[PDB]
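All remarks here apply to the structure that follows.
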Amino acid sequence: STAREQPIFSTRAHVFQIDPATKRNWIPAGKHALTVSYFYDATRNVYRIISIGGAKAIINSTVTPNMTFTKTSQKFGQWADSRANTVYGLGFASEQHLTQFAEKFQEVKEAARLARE
């Protein structure tokens, strides 16, 4: 619990990102399903969504007080990251998995809100 980086939640999902030019077409990021997790950075007092693929951080989004995750199908969800200047999309294996990720997003945003004070 005293770790610099504390794992919070991990799940599997295929990752995508909206095309930066028109923000209409979805572009797969790392074709295969990857582990997507929420971590608590005790060094910066922030929560982050991280996903590693091909020795690269396909996702490293800091969860801010007004960042929102929206379900756009029964198994897909997305969120805009204004800091990173992109939009991430996740395709889960089931509706239950999407629900799990979304509920954790909300629980973690609450922390960020209090974290911001």
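Swiss-Prot numbering applies to chain A: residues 2-118, in that order.
Heads up, the Cβ atoms here are built off N, Cα and C, so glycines get one too.
What Swiss-Prot says about this protein:
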type	residues	note
MUTAGEN	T36 to A	Does not affect interaction with NFATC2; when associated with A-38 and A-52. Attenuates inhibition by AKT; when associated with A-38 and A-52
MUTAGEN	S38 to A	Does not affect interaction with NFATC2; when associated with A-36 and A-52. Attenuates inhibition by AKT; when associated with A-36 and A-52
MUTAGEN	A43 to S	Does not affect interaction with NFATC2. Decreases interaction with NFATC2; when associated with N-22 and 53-L--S-56. Markedly decreases interaction with NFATC2; when associated with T-30; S-31 and 53-L--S-56. Impairs interaction with NFATC2; when associated with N-22; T-30; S-31 and 53-L--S-56
MUTAGEN	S52 to A	Does not affect interaction with NFATC2; when associated with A-36 and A-38. Attenuates inhibition by AKT; when associated with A-36 and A-38
MUTAGEN	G54 to D	Decreases interaction with NFATC2
Using all protein chains in view, find how many other C-beta atoms are within 10 Å of the C-beta of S38 (mutagenesis position). 17
Compare the Cα of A43 (mutagenesis position) against each of the mutagenesis positions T36, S52, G54 and report the nearest. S52
In the three-state scheme derived from DSSP, which category covers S38 (mutagenesis position)? strand
